[PDB]
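The structure under discussion appears below in the form of structure tokens.
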Amino acid sequence: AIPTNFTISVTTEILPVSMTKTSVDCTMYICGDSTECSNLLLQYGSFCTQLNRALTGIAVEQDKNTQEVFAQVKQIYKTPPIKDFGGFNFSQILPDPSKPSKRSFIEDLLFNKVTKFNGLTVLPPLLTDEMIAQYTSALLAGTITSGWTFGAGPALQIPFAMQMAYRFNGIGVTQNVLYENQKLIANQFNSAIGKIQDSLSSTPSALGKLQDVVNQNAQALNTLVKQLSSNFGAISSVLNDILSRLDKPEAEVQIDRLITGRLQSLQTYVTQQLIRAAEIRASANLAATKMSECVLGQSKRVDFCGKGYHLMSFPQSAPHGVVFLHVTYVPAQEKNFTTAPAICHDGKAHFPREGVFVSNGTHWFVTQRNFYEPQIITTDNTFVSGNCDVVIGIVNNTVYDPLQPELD
Amino acid sequence: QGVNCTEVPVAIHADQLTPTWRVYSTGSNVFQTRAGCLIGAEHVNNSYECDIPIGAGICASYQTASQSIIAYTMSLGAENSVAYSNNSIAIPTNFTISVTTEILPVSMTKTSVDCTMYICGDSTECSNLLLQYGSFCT
Amino acid sequence: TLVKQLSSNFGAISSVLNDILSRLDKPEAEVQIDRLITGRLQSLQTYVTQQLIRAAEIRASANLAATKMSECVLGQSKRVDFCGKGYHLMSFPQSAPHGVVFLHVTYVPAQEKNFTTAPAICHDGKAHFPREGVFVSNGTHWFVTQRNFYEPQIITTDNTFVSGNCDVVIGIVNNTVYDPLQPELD
Ligand SMILES: CC(=O)N[C@@H]1[C@@H](O)[C@H](O)[C@@H](CO)O[C@H]1O
Ligand SMILES: CC(=O)N[C@@H]1[C@@H](O)[C@H](O)[C@@H](CO)O[C@H]1O
Ligand SMILES: CC(=O)N[C@@H]1[C@@H](O)[C@H](O)[C@@H](CO)O[C@H]1O
Ligand SMILES: CC(=O)N[C@@H]1[C@@H](O)[C@H](O)[C@@H](CO)O[C@H]1O
Ligand SMILES: CC(=O)N[C@@H]1[C@@H](O)[C@H](O)[C@@H](CO)O[C@H]1O
Ligand SMILES: CC(=O)N[C@@H]1[C@@H](O)[C@H](O)[C@@H](CO)O[C@H]1O
Ligand SMILES: CC(=O)N[C@@H]1[C@@H](O)[C@H](O)[C@@H](CO)O[C@H]1O
Ligand SMILES: CC(=O)N[C@@H]1[C@@H](O)[C@H](O)[C@@H](CO)O[C@H]1O
Ligand SMILES: CC(=O)N[C@@H]1[C@@H](O)[C@H](O)[C@@H](CO)O[C@H]1O
Ligand SMILES: CC(=O)N[C@@H]1[C@@H](O)[C@H](O)[C@@H](CO)O[C@H]1O
Ligand SMILES: CC(=O)N[C@@H]1[C@@H](O)[C@H](O)[C@@H](CO)O[C@H]1O
Ligand SMILES: CC(=O)N[C@@H]1[C@@H](O)[C@H](O)[C@@H](CO)O[C@H]1O
Ligand SMILES: CC(=O)N[C@@H]1[C@@H](O)[C@H](O)[C@@H](CO)O[C@H]1O
């Protein structure tokens, strides 16, 4: 069976890259502003210091994760004032310069969809949303105007349609297919992008992978805070109520009960955050890998870039992650043909060159795989190896020699 | 961090702290960023590569911007415009052979701890109590 | 940290087991000792937990290093930026105290020039496409170059192929395709 047509499919892949950079003042969380409590907490040595270091390390990694995924381009590339890309319309994924906050249309959908402390603080990221958008824009500008060349050195300009021709060739489809069907391909592409807008707006769970990270972190903090009122066997969950009621030798006992419980609760929080951090780090490493292999090149890895044969990938920013729009070639409308491994001609076994021998029942042709474009069997598109008593499925036919009519 | 410039951070020196501490309350060198109140750095309207990251796009560095610490919004890289057209192609005429180094950790120090010794040392009484904690040591 | 915690004195009269045992009687020492046991056990559990988490990080790094060894040293990776910037040619491993160092040798396409191009050549009504190359021009003559180096050849029937007529391709330009058989016969 060989496809006679194809479609251009665009799919989205959602990957988390970073977490909220929380930090906890262990002494304040456990002891508040109580001097007596702090004096007892010191008897637990370095536990507080160690917890502070663990959270600090996590917060640092969150910027490292973002940096590795997005800052893969040495220069910030801009698009031309004239967006002529051979019929391919990227206006829904590229920034809109008339509004100095953009973030392209698709990105805006992503940001719109995804949605008072006691020792607890939240640190800002080093890279702001605008800075991330600039990196994304540069990657898109590079991809569109210089293909993958900018990912291996200097950006080398190339007409977009010609870039696509190379991407088609890279999946086993001859360049002529693109140029002959360029309008169809551009239209299939443009429609596929429009569908992405509807897909994201229609499905409320489309970005669940990013929302889950946010929700998990929120729950971890809600639990950490609620534990302050637990009263771990003490007469009261409030340090001030213990201290205002009991004398020193009695309060110390009640306070120690709360310190142990609160320290254990905080250690639990930090441990869970370290485990979650490793999950996010792995995701960020994957996102960074995809950026390099899908956006800055043409991956040949199966289902590493959505289903189908990979052509292109267009990154989009998101609150705590990255979104990849994977453009793939998917075969369509196959027909059944009769085939053979070789043609028997004058006792010689002829094998195809980068193609397959097919038949409609009356005539045999050499056709390229993954598209169907039958050619006459000649000595230019075949090669000879051995006699015809070896190949099992060999069939008898005539191989055309284009020199004959030039001489005779 | 999270502090409003000149409003809040100028509370502590109310206790008359060391002259080399209270200096960090002087104006001009006070810059407000989303990360908090930065005191002692000179804010500039220039841009450079990240050196010492502060947060929210702000970084600091030491310049010799002469013999001082400055604060700035970091650059994301040089601006570049590809000469895209319908028929212009750039093609390399030369090349270089670049050798780069990549460092990867493979292993850690193979430490091991004798739980009983760490906790109880050579004390018999302590070991007898430690046994009440079941398999934790194992 | 694990060692320093031994002197913490987790609510006990002393951080030293011997001083407690040499000072208090049995029923009193047991209480003070239990305070230290709980604190030291908790400190040790903390250490081990952190080591397991850190160990996972190193294991992941080792798995990546092993992957790179196989794909960069024992072969030629085609994965972008998996072997440094540029097009991968070779990788040479070097040992290190607790890790591995890779020297990645890559090809970088320096010194580009601006050429005029086209997707196809129109010759006698036939649309000629390049074979593993691109059609370029210096403004007076068209050539076939290999990508990533620039090495212009004459456009012939040996380095091109024909598909369809010339009313389909958008950017097609008119030129002469050389047929090397002609001078052999005429
Ligand atoms: C050879 C062939 O069937 N081409 C069809 C084209 O006629 C149709 O208009 C288009 C959808 O609009 O889908 C293509 O696959
Ligand atoms: C599906 C799609 O891409 N539609 C775009 C439209 O949004 C844009 O305003 C117009 C500008 O020429 O170009 C079309 O191709
Ligand atoms: C691509 C194609 O034509 N496949 C047909 C299939 O639809 C049909 O059902 C079967 C006979 O049952 O013969 C196959 O060759
Ligand atoms: C079984 C069948 O379809 N045979 C057709 C033949 O009728 C046609 O004349 C020829 C092109 O000229 O192409 C063959 O595939
Ligand atoms: C490629 C080929 O010739 N395959 C033949 C098949 O057509 C035939 O129906 C079958 C009978 O057993 O024997 C196979 O070897
Ligand atoms: C099954 C069949 O047709 N076999 C014939 C064989 O008898 C003939 O000798 C040869 C040409 O020499 O061509 C093969 O196709
Ligand atoms: C650093 C900061 O947020 N300062 C705000 C100031 O911007 C605001 O205008 C004022 C009320 O008018 O209250 C201050 O606390
Ligand atoms: C936005 C801004 O801070 N601009 C300052 C300007 O106020 C100052 O007078 C000048 C002195 O050289 O340096 C510019 O960077
Ligand atoms: C064609 C060309 O420019 N080749 C130059 C060569 O002349 C020069 O000597 C060398 C550096 O020593 O760098 C090469 O790229
Ligand atoms: C490789 C090359 O020659 N690039 C040139 C660029 O230097 C020049 O600035 C631009 C016109 O402004 O035209 C490009 O083709
Ligand atoms: C515009 C231009 O450079 N044209 C030159 C031409 O003068 C030269 O004679 C020919 C080689 O013989 O190569 C062409 O590229
Ligand atoms: C490959 C090609 O011919 N591109 C032409 C371009 O040269 C021309 O300047 C433009 C005018 O709108 O129309 C494009 O189709
Ligand atoms: C813009 C242009 O030059 N078009 C000519 C066309 O008029 C001519 O008919 C054809 C050869 O038949 O060659 C094309 O290059």
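For chain B, we keep the numbers from Swiss-Prot: what you see runs 613-676, 688-761, in order.
Heads up, header says this was done by electron microscopy, 3.2 Å.
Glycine is treated like the rest: Cβ placed from N, Cα and C.
Straight from Swiss-Prot, the features:
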type: VARIANT; residues: B:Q613 to H; note: In strain: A23.1
type: VARIANT; residues: B:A653 to V; note: In strain: 19B/501Y
type: VARIANT; residues: B:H655 to Y; note: In strain: Gamma/P.1, 19B/501T, 19B/501Y, Omicron/BA.1, Omicron/BA.2, Omicron/BA.2.12.1, Omicron/BA.2.75, Omicron/BA.4, Omicron/BA.5, Omicron/BQ.1.1, Omicron/XBB.1.5, Omicron/EG.5.1
type: MUTAGEN; residues: B:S673 to A; note: No effect on O-glycosylation by host GALNT1
type: MUTAGEN; residues: B:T676 to A; note: Partial loss of O-glycosylation by host GALNT1
type: VARIANT; residues: B:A701 to V; note: In strain: Beta/B.1.351, Iota/B.1.526
type: VARIANT; residues: B:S704 to L; note: In strain: Omicron/BA.2.12.1
type: VARIANT; residues: B:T716 to I; note: In strain: Alpha/B.1.1.7
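When Cα-Cα distances from B:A701 (variant position) are compared across the recorded positions B:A653, B:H655, B:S673, B:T716, the shortest belongs to B:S673. In sequence order there is nothing to list: of B:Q613, B:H655, B:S673, B:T676, none of the recorded positions comes within a CB distance under 8 A of chain C.
Cβ environment of B:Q613 (variant position): B:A647, B:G648 lie under 8 Å away, each six or more residues apart in the same chain. Calculated from their C-alpha atoms, the gap between B:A653 (variant position) and B:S704 (variant position) amounts to 34 Å. When the alpha carbons of B:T716 (variant position) and B:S704 (variant position) are compared, the span between them is 21 angstrom. In this structure, of the variant positions B:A653, B:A701, the smallest number of CB atoms within 10 A of the CB marks B:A701.
A sphere of 10 angstroms centred on the C-beta of B:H655 (variant position) encloses 18 other C-beta atoms. Counted within 10 Å of its Cβ, the other Cβ atoms near B:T676 (mutagenesis position) come to 6, all protein chains included.
Geometry remark: B:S704 (variant position) versus B:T676 (mutagenesis position), CA distance 32 Å. Between the candidate recorded positions, B:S673, B:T716, the densest Cβ environment within 10 Å is the one around B:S673. Annotation note: B:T676 (mutagenesis position) sits in a coil segment as assigned by DSSP.
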